[PDB]
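A short write-up of the structure that comes next.
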Amino acid sequence: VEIX
Amino acid sequence: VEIX
Amino acid sequence: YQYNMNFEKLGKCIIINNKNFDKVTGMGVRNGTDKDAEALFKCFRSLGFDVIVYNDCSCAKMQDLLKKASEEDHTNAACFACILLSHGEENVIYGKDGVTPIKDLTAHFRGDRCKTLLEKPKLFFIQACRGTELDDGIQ
Amino acid sequence: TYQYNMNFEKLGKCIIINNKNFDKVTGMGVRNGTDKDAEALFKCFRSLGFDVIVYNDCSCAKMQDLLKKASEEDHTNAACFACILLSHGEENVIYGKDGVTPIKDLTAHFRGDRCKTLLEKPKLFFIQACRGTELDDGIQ
Amino acid sequence: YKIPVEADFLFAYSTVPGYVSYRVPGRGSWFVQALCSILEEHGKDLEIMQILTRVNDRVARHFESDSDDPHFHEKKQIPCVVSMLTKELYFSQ
Amino acid sequence: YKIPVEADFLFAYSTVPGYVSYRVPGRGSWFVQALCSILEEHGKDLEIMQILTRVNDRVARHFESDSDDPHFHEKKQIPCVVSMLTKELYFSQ
């Protein structure tokens, strides 16, 4: 996962 | 009327 | 799809009724708050809460109150309610002596910090200002 | 009288802002996955009955103007308005490709006094963006 | 297996961020009096968001400031519900 | 006669204030994809808060970020609904  |  | 309400108790209800403030704070007496608090007391009592009303609390006191409730055993409680009646600015609320952040008051009840209210609703009702803007209305 | 009145010619507009690529100066990464967001969203909101419009890689100026102009349209025969924002964000703020702009300024265009044809009508904003850097570790 | 630490909170603010909230020395504050009356009539049969939504409406519709008011003058207020709840909440059964 | 200017807004944030929000490069973001999935199934028969509450539950329960996952080991997220609505909202009829 990546983050906004 | 007063404010909090 | 609903919270499970099958418990011995609905839960604890804390009402903080700050009315008179230290002159250092520069803030007026909050006339009317008593008729709030006792109307609040009957309602939440009638819902089934165990309601306790604390008056003119300091910031340290307010912290202590929620910290202590955090640490109680809520295993037989369905939920928790806290009601704050005071002066306020955005993100912060007034004690008798000054301001304290609302986050700090509520953080004690985070899932990792209060395991007996895990998966249980934690309700905060807040009557206080959140800034100085006025809403003029329309229509 | 406990529900919003939905008897209008159309349900309303759905604005989707699909920010994926950002100017390097902002220090913000490509938001891989946002296309599938945007693509589930228009199919979804179309199916409800919205008039859906998808905008891509908007500047802050673009985002403002776009929502401003939408505010200024005639929503008289519309039941409601929906806006979905897909971007990077920090607390109280959302990213254009160009930089940041506050959520308040974007939504304020639709306040009752500034968009009279959506008066007494629900105004929906869905926001996929970060709001700070804190992480949630979980429990049990 | 796990659950976010910020989950299952609900905040019922008397007003929106940036704004003031009103109190009448004789009768009490707008939010609390609307809240109680709605809880008094519907606390045990309506879901909490329904309750708080009805409270929003009363504060939104039933209250003004006359204009004769020396400081504020015909004003209006809207409360603000913040829900991180994960289930519907009923206060009975 | 009058209505607050900030009234009748609803904000459905993907996460709580101060916190991060998760997006999967293959699939999309947790919040949106939970949101759509529930709207595809229930958009036409559930009230908006019910829908969003169910979204809160799914993002909270159904999602974690795995252990072999670097940067962010088994992490959690909870969305954040801000309602200034004055009525129940159904997307039909």
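Chain F is numbered as in Swiss-Prot, which gives 211-303 for the residues shown.
Using the three backbone atoms N, Cα and C, a Cβ is placed for every residue, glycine included.
Among the mutagenesis results in Swiss-Prot, F:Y223 to A, F, W, D or E has the note: Does not significantly affect thiol protease catalytic efficiency. The residue drawn here is the original one. Quoted from Swiss-Prot, the note on the mutagenesis of F:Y229 to W is: Strongly reduced thiol protease catalytic efficiency. Here Swiss-Prot notes a mutagenesis experiment, F:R233 to A, with the remark: Abolished ADP-riboxanation by C.violaceum CopC. Quoted from Swiss-Prot, the note attached to the mutagenesis of F:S239 to A states: Abolished phosphorylation by PAK2; when associated with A-30 and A-173. Record note (Swiss-Prot), mutagenesis F:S239 to E: Mimics phosphorylation; leading to inactivate thiol protease activity. The unchanged residue is displayed. Record note (Swiss-Prot) on the mutagenesis of F:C290 to T or N: Does not significantly affect thiol protease catalytic activity. One entry in Swiss-Prot concerns the mutagenesis experiment F:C290 to S. Its note says: Decreased phosphorylation by PAK2.
Sequence-distant neighbours of F:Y229 (mutagenesis position): residues of the same chain at least 6 apart with a C-beta under 8 Å from its C-beta are F:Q287. Within 10 Å of F:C290 (mutagenesis position), as judged by C-alpha distances, the mutagenesis positions found are F:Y223; the full candidate list was F:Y223, F:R233, F:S239.
In sequence order, the mutagenesis positions near chain A, meaning those of F:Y223, F:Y229, F:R233, F:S239, F:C290 whose CB lies under 8 Å from a CB of that chain, are F:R233, F:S239. Counting every protein chain shown, the Cβ of F:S239 (mutagenesis position) has 28 other Cβ atoms within 10 Å. Non-local contacts of F:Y223 (mutagenesis position) by the CB criterion (under 8 A, 6+ apart in sequence, same chain) comprise F:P289, F:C290, F:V291, F:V292. F:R233 (mutagenesis position) sits 4 Å from F:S239 (mutagenesis position), taking the C-alpha atoms as the reference points.
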